[PDB]
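In what follows, a single structure is set out as structure tokens and then discussed.
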Amino acid sequence: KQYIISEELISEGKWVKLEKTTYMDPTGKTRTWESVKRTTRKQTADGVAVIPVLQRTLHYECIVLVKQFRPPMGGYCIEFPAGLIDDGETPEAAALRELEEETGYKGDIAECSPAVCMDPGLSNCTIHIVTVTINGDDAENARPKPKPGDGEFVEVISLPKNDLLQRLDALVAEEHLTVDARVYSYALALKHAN
Amino acid sequence: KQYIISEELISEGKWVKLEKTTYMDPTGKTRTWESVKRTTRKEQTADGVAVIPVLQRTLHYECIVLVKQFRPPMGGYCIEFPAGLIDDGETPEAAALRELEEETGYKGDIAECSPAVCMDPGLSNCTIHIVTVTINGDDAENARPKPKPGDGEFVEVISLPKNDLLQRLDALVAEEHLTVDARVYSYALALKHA
Ligand SMILES: CCCc1nnc(NC(=O)c2ccccn2)s1
Ligand SMILES: [Cl-]
Ligand SMILES: [Mg+2]
Ligand SMILES: [Mg+2]
Ligand SMILES: [Mg+2]
Ligand SMILES: [Mg+2]
């Protein structure tokens, strides 16, 4: 019943473009929307985000997160490890790779989502969310070695799964970091579960 | 260490702008980013809200109330938490309750309100409050409720049991060609992981 009729390019950068979408609303009226797209997508999705469950015996399970400066935010943010899927990469493979580059941890795939939207009122951006467990007791994850690219500066922050929400709320109150909405949503459901 | 040096407008639509962001990396080098921003953000603590609406009813499993809408930037239908931008001077909590009633017909009760969290911080500055609201489904106010969609809003309400959310979302994606929101999916994953 609703559909896209055309897309007019407004402005194209190296990484991002702005478009004006014309679409048919369900009353049979023609309408417009300003839409953002990345210029990098081919793939299943633009990117992956990794939910990395650090499992170590006799310890609480941790969720491994990363803190970085985000120029669009003008501030530091706390996020799941994430990045863009290389052309010819699978989502699962991008997840292990990104997880290694950003944290040094080497992990195992548990499940992978279908492509899910990031901010669908604004952009077409999508990701796979890939749940990964990290055997924290193996020697490869003893002194994890982050292999970050040129210009990436990432701090690793592992927080306990069973108090995640309170821990994030603290980082926000006390560090003026911004927590990512997917990370916050995850933390909320850990509390809301039964 | 890192901070914004300058923000140079590239292209402004009525709703969205692209900016060339210049910032200082932690080595001391000047770098650039392409950044998206909304034009609508005021003194609001955030662009918007998303509502986690827990429908509670005697002798019923709790449900999460979701909405399905056409999203022009996506070219397709998306399943999301009820959500809208915060009006000038409106509180996040008022906005949440109001968007919830407008989009679903339900009258909720505030449970909790997050700090401002980032929607896609490598791309945009957009932020929301995630507002958890309970809905007393035994109250007559919430018996056979009508959405009051604004101008050009066409929303369908989908209520799924909290205890099976992830499988129910996976089934919808299997039978329907629709996209699930990344927040909704993250929340459904944590409900399983707990
Ligand atoms: C990032 C959001 C981009 C938008 N582009 N177009 C938008 N139109 C409206 O909100 C609207 C205007 C007139 C009648 C009905 N709805 S919002
Ligand atoms: Cl798990
Ligand atoms: Mg990354
Ligand atoms: Mg990378
Ligand atoms: Mg809305
Ligand atoms: Mg609305």
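In chain B, numbers come from Swiss-Prot; the residues present are 14-207, in order.
When the header is checked for method, it gives X-ray crystallography, 1.6 Å.
In case you wondered, yes, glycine gets a Cβ from its N, Cα and C as well.
For B:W28 (substrate binding site), the number of other Cβ atoms no farther than 10 Å from its own Cβ, over all displayed protein chains, is 17. Summarising the annotation, Swiss-Prot assigns substrate binding site to B:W28, B:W46, B:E47, B:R51, B:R84, B:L98, B:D133 and lists experimental evidence as the type of evidence.
The Cβ neighbour count for B:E116 (mutagenesis position), using a 10 Å radius over every protein chain in view, is 27. Annotation source Swiss-Prot lists Mg(2+) 1 binding site at B:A96, B:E116.
Applying an 8 A CB threshold to same-chain residues 6+ apart, the list for B:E112 (Mg(2+) 2 binding site) reads B:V62, B:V64, B:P95, B:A96, B:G97. DSSP gives B:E112 (Mg(2+) 2 binding site) a helix state. Sequence annotations record features per position, and here Swiss-Prot assigns Mg(2+) 2 binding site to B:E112.
Per Swiss-Prot, Mg(2+) 3 binding site is recorded for B:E112, B:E116, B:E166, and the stated evidence type is experimental evidence. Its Cβ placed at the centre, B:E166 (mutagenesis position) has 14 other Cβ atoms within 10 Å.
Among the sequence features in Swiss-Prot, the mutagenesis site B:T45 to D is noted as follows: Phosphomimetic mutant; unable to generate ATP in the presence of diphosphate. For B:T45 (mutagenesis position), the count of additional Cβ atoms within 10 Å of its Cβ stands at 14 [all protein chains shown].
The Cβ of B:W46 (mutagenesis position) lies under 8 Å from the Cβ of B:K33, B:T34, B:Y36, each of which sits 6+ residues away along the same chain. Swiss-Prot documents B:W46 to A as a published mutagenesis change and attaches the note Reduces affinity for substrate about 6-fold. Strongly reduced catalytic activity and strongly reduced affinity for substrate; when associated with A-28.
What Swiss-Prot notes for the published mutagenesis of B:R84 to Q is this: Reduces affinity for substrate about 5-fold and reduces catalytic rate 67-fold. Counting only same-chain residues six or more apart in sequence, the Cβ atoms lying under 8 angstroms from the Cβ of B:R84 (mutagenesis position) belong to B:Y90, B:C91, B:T192.
Other Cβ atoms within 10 Å of the Cβ of B:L98 (mutagenesis position), summed over all protein chains shown, number 21. Here Swiss-Prot describes B:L98 to A as a published mutagenesis experiment; the accompanying note says: Reduces affinity for substrate about 6-fold.
One mutagenesis experiment named in Swiss-Prot is B:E116 to Q, and its note says Reduces catalytic rate 2000-fold.
Mapped onto three states, the DSSP output places B:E166 (mutagenesis position) in coil. Recorded in Swiss-Prot as a mutagenesis result, B:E166 to Q carries the remark: Reduces catalytic rate 120-fold.
Candidate recorded positions B:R84, B:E112, B:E166 yield B:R84 as lying near chain A, with Cβ-Cβ distance under 8 angstroms. In the structure as shown, the Cβ atom of B:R51 (substrate binding site) sits within 10 Å of 18 other Cβ atoms. Within 8 A of the CB centroid of the Mg(2+) 3 site residues B:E112, B:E116, B:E166, the other residues of that chain are B:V80, B:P95, B:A96, B:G97, B:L113, B:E115, B:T117, B:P160, B:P162, B:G163, B:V168.
Ligand 1 lies under 6 Å from the Cβ of B:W28, out of the recorded positions B:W28, B:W46, B:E47, B:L98, B:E166. Across the structure, B:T45 (mutagenesis position) and B:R51 (substrate binding site) place their CA atoms 19 angstrom apart. B:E166 (mutagenesis position) has its Cα within 10 Å of the Cα of these recorded positions: B:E116, taken from B:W28, B:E47, B:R51, B:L98, B:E116, B:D133.
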